[PDB]
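Below: the structure, in structure tokens.
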Amino acid sequence: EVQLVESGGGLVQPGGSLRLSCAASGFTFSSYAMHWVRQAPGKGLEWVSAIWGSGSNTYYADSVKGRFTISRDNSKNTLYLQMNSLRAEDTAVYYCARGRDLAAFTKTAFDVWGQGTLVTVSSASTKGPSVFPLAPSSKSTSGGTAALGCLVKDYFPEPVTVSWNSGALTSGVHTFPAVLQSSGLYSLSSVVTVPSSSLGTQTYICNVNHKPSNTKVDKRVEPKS
Amino acid sequence: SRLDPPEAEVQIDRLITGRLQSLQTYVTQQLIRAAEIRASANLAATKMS
Amino acid sequence: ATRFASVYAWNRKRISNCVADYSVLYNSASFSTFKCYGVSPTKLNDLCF
């Protein structure tokens, strides 16, 4: 089975350097052509570089010409990507892909496409999240359904997971994608749709877990007045 | 049947040279063998007489 | 064809059980070079392989 496990991404200040790795297993690494492709957050795909086996026939996209250096490895069979003079426009998720343009003129496409690594070019430092509940209006008579949620604020970096009541209450759980604020720190809100009549009887506890910081928080929501 | 005259001619000339020299060898050996048989026939005629 | 293999790993298509008209393909002039070894480019239609 072809497997392109990528690593080496992380947080770098502008103007710094970072090396990405792309290990390969399940196929002849030395006989394929390897590429790097990045995607800006919420934007389209943009090619980065390509190395066709030789250590001299390397080609780069116009936007990274001169700044990015590609390299590969024998023995253990891994792929590397040197990044220099990064700017704010360079923030993207970098993928390593396959390619057999060498001989095959049919599978010219990127046969596998690794899972990708996230690289953020920013001077902001790592910081844990602050969590705030989203309280409803108690006199809400618009319907039999009331909206509740917990607001996870100012965490860096991704990802997060949301559970409820240790798994005993999972109905109507809705997790929203994270957004970026003007303060430079990310924000995310996770909500749940529930019957209104259970606000004052059943205890609603939202559970938030963040793997990079190992933080778990439980908060209860009670109607006002 | 497969080569044009301008190039078939070289292959044919090679085949001509080989077969003509083989024929010449056959003829020369036949001339010597004929001389031996002729000597034997002359001896047979002398013996008969 | 639209692609053509690279010379280090050239393509090899097997042709059998068909009628090969070489007069149309030879009568084209669109080719930059046409060098035949073995058989002449002409009369190749009266041959079988």
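Numbering of chain B is taken from Swiss-Prot, so the residues present carry the numbers 982-1030, in order.
How was it done? The header gives electron microscopy, 3.2 Å.
Including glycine, each Cβ sits where the backbone N, Cα and C put it.
The note that Swiss-Prot attaches to the natural variant B:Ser982 to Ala is: In strain: Alpha/B.1.1.7. Classification of B:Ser982 (variant position) by DSSP places it in coil, neither helical nor stranded. Sequence-distant contacts (6 or more apart, same chain, Cβ under 8 Å) of B:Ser982 (variant position) do not exist in this structure.
Non-local contacts of B:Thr1027 (variant position) by the CB criterion (under 8 A, 6+ apart in sequence, same chain) are absent. The annotation that Swiss-Prot gives for the naturally occurring variant B:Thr1027 to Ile reads: In strain: Gamma/P.1.
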